[PDB]
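Asks: Dropping a structure here in structure tokens format, bear with me for questions.
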Amino acid sequence: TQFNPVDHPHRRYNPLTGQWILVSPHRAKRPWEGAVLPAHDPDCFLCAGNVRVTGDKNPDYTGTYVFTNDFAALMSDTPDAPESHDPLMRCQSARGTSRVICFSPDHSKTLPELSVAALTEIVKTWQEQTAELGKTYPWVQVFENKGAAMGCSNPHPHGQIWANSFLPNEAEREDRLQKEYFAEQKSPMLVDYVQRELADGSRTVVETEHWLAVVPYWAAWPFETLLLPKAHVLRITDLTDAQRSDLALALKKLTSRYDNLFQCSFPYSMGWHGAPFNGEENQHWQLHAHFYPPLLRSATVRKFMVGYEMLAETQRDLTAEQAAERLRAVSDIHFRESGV
Amino acid sequence: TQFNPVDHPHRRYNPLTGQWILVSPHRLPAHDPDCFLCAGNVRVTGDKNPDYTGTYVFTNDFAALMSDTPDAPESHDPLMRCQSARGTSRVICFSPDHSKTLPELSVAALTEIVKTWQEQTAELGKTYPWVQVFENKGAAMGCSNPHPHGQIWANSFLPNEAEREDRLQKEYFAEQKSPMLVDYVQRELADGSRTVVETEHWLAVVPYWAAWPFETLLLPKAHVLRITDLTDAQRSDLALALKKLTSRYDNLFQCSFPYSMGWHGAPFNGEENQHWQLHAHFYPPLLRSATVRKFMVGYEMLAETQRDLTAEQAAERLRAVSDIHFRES
Ligand SMILES: O=c1ccn([C@@H]2O[C@H](COP(=O)(O)OP(=O)(O)O)[C@@H](O)[C@H]2O)c(=O)[nH]1
Ligand SMILES: O=c1ccn([C@@H]2O[C@H](COP(=O)(O)O)[C@@H](O)[C@H]2O)c(=O)[nH]1
Ligand SMILES: [Fe+3]
Ligand SMILES: [Fe+3]
Ligand SMILES: [Zn+2]
Ligand SMILES: [Zn+2]
């Protein structure tokens, strides 16, 4: 009859990557089948005062602590790979460094369980590290991989920061696409997007005075979110103190809604994408963070991005709109902090 | 201090996707009474499987695409735009043996699987431009039912991977006047460093730009556009190459090796597709052992794929084991 994206399969475009996502909204459904940590761990290599696998001892830190990855995948003095135009087998040089960021000394407190003051210190540390690395490397990538579903055997809450001498794949593509949009539209892509989402609200999950978190229109993972500042901001280092303290609040609310969804510590991979330190005019950029969680149906039922998804294109069953509604239905106060 | 790809991190380019990969080299019964895919059993839907022999193909009971979905409104919005999507999905049971995976089947049985892939591709290609034959194997890929099977999806459009591969192959052919993967197959044949399986008409290698630890690319030595174009000799040899490749993967850690695999051939879009070269990709998640796997998360989802073992080391490791399944030895 008449197309209704709530009922009919369709593909949605991702303007940041130039790819499409296949949405299948009313898939036939299968038959109903039916329905604590210590604050300090003596063996934890990330805990304060402990010795790392390498022998280096961690200080008796009280807030965040950043150290160079003992097993860094990149190094700052790597020799250059030879120049090649080989259409089939070619390589390029790679230099960088990697650092681990302990969010706090408490071995059992994840982001939504930390206070706004503690979260503000984390943002302060992300800014300091990004400013320092940006002086030498054009691309700085702050990220966090959380949970065993993501491959983490050590639950100590922490993130990582990688610096690259080149623009990795996602960055170069987001940079190009954003540039094109800006050249034609004269406004940054994501700033216009924030405006549209604020007028709509159907995909909104968290809204604070300076931040907006939505399940993007083009979301690929079930409960994936995109966190963006409401004003035009190029890098994390450019946030005003007010935007910074507010970011800590948005993060706390966003991560608490994720943990309340299934009443469990929700795994995900998250990272910040900001203008590169390449000396160019980067007005086309908009600082933003992506959150990519694997869980789909329960604290134990996850989405496996395989087969058809790896050979052709990502496919999803729950729409971005339904996912946002589910995230808005729970509380924004972490279950462990609320007396419920 | 000379640049040494064996010691120094570096990036390698993937000509099929136009993306770089970062390398840091310094870093069960035959019949199950409850199985929905078993011969003579009933499915969720109450439909009953025939006592099939060989392969068995049926329309997926929970298909994500339908053939008659109404079209979506045309739109050129640069931010929020959708497009129509039609198609179908079918499940392909490899054999009635609930416990025999690809490496454990006879070359004759595998040849029947290839013939089915060809029949299903020809049939669906009359209506759809893209036909995707694939296989998701193992609990690590989310497979609850170990009954060996694959799936076949048809789309009214070219999915992301197909679109990109078609365009990059087309560009290369315009400039070189030769198909990208035909050239690549000839170069690897002459090298050997990344070769894992070589038969009369096929070659399987750990591609130079491999992203997953023991990922392989299986290609015909001659220029072939689609699976439906293989001669009978090529088809029978394909069965043997598949038995050898999959046998090597299972012998690596001596366990049923999980992977997701799929064929990419020229689309049925009525154009000149001489630029294409039929190929299959094998993307296995295991890395160090039968339990220790590779997670493509964090840095990789936010920037680019990273690998610790080089393509040359992974190929050397696959070449070191026997190509006869450990249970047939
Ligand atoms: O009655 C049925 C049962 C299953 N399937 C499909 O067949 C495959 C396997 O189903 P099963 O429960 O055996 O394993 P699972 O899909 O859950 O790993 C999947 O493609 C299902 O979508 C189907 O089409 N009809
Ligand atoms: O003594 C140690 C232990 C771990 N790590 C690093 O911290 C992260 C911890 O995560 P994982 O490997 O425990 O999963 C990794 O990137 C790892 O290399 C160190 O740098 N030093
Ligand atoms: Fe981004
Ligand atoms: Fe391909
Ligand atoms: Zn700890
Ligand atoms: Zn079975």
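In chain B, numbers come from Swiss-Prot; the residues present are 2-28, 45-346, in order.
Structure determined by X-ray crystallography, 1.8 Å.
Including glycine, each Cβ sits where the backbone N, Cα and C put it.
For the published mutagenesis B:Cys52 to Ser, Swiss-Prot gives the following note: Decreases enzyme activity 3000-fold. The Zn(2+) binding site annotation in Swiss-Prot covers B:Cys52, B:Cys55, B:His115, B:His164. Looking at Swiss-Prot, you'll find the mutagenesis B:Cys55 to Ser noted as follows: Decreases enzyme activity 600-fold. Quoted from Swiss-Prot for the published mutagenesis B:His115 to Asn: Decreases enzyme activity by 98%. Quoted from Swiss-Prot, the note on the mutagenesis of B:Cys160 to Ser or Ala is: Slight inhibition of enzymatic activity. Quoted from Swiss-Prot, the note attached to the mutagenesis of B:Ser161 to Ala states: 7000-fold reduction in specific activity. Annotation of the mutagenesis experiment B:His164 to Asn in Swiss-Prot: Decreases enzyme activity 10000-fold. Among the sequence features in Swiss-Prot, the mutagenesis site B:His166 to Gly is noted as follows: Abolishes enzymatic activity. Residues or ranges marked as active site, tele-UMP-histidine intermediate in Swiss-Prot (evidence: experimental evidence): B:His166. Mutagenesis annotation in Swiss-Prot: B:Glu182 to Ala, described as Decreases enzyme activity by about 50%. Abolishes iron binding, but has no effect on zinc binding; the structure shown retains the original residue. What Swiss-Prot records for B:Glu182, B:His281, B:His296, B:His298 is Fe cation binding site, and it gives experimental evidence as the kind of evidence.
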Asks: Can you see whether DSSP assigns B:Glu182 (mutagenesis position) to helix, strand or coil?
Replies: helix
Asks: Before the 16 missing residues sits B:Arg28, after them B:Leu45; how far apart are their C-alpha atoms, in Å?
Replies: 39
Asks: Sequence order please: the recorded positions B:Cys52, B:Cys55, B:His166, B:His281, B:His298 that have their Cβ under 8 Å from a chain A Cβ, otherwise just none.
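Replies: Contact set vs A: B:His281, B:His298.
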Asks: Is B:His298 (Fe cation binding site) helix, strand or coil when read with DSSP?
Replies: strand
Asks: Show which residues of the chain containing B:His164 (mutagenesis position), separated from it by at least 6 in sequence, have their CB under 8 Å from its CB.
Replies: B:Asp49, B:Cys52, B:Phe53, B:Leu54, B:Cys55, B:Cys110, B:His115
Asks: Identify which of the recorded positions B:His115, B:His166, B:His281, B:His296, B:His298 has its Cβ surrounded by the largest number of other Cβ atoms within 10 Å, counting every protein chain shown.
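Replies: The residue with the most neighbouring Cβ atoms within 10 Å is B:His281.
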Asks: Quick check for the class: what is the C-alpha distance, in angstrom and rounded, between B:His296 (Fe cation binding site) and B:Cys160 (mutagenesis position)?
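Replies: About 24 Å separate the Cα atoms of these two residues.
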Asks: Calculate the distance in Å between the alpha carbons (Cα) of B:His298 (Fe cation binding site) and B:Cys160 (mutagenesis position), and round it to a whole number.
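Replies: B:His298 (Fe cation binding site) to B:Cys160 (mutagenesis position), Cα-Cα distance: 19 Å.
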Asks: Compute the mean position of the Cβ atoms of B:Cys52, B:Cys55, B:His115, B:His164, which form the recorded Zn(2+) site, and then list in sequence order the other residues of that chain whose Cβ is within 8 Å of it.
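Replies: Nearby residues not in the site list: B:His48, B:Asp49, B:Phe53, B:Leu54, B:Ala56, B:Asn58, B:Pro113, B:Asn162.
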Asks: Please name which of the recorded positions listed here, B:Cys160, B:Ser161, B:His281, is nearest in space to B:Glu182 (mutagenesis position), Cα against Cα.
Replies: B:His281
Asks: Please compare the mutagenesis positions B:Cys52, B:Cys160, B:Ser161, B:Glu182 by how many other CB atoms fall within 10 Å of each one's CB, and tell me which has the fewest.
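Replies: Fewest other Cβ atoms within 10 Å, among the mutagenesis positions B:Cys52, B:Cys160, B:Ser161, B:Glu182, is found for B:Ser161.
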Asks: I'd like the Cβ neighbour count for B:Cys55 (mutagenesis position), meaning other Cβ atoms within 10 Å of its Cβ, all protein chains included.
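Replies: Result for B:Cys55 (mutagenesis position): 24 other Cβ atoms within 10 Å.
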Asks: Reduce the DSSP letter at B:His281 (Fe cation binding site) to three states and note it down.
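Replies: DSSP call for B:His281 (Fe cation binding site): strand.
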Asks: Which of the mutagenesis positions B:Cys160, B:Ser161, B:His166 has its Cα closest in space to the Cα of B:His281 (Fe cation binding site)?
Replies: B:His166
Asks: Suppose we screen the recorded positions B:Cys55, B:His115, B:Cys160, B:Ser161, B:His281, B:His296 by Cβ distance to ligand 1 with a cut-off under 6 Å; which survive, in sequence order?
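Replies: So the answer is B:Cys160, B:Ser161.
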Asks: Given the mutagenesis positions B:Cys52, B:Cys55, B:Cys160, B:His166, B:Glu182, return the subset with CB under 6 A from an atom of ligand 4, ordered by sequence, or none if empty.
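Replies: What lies within reach of ligand 4, judged by Cβ under 6 Å, is B:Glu182.
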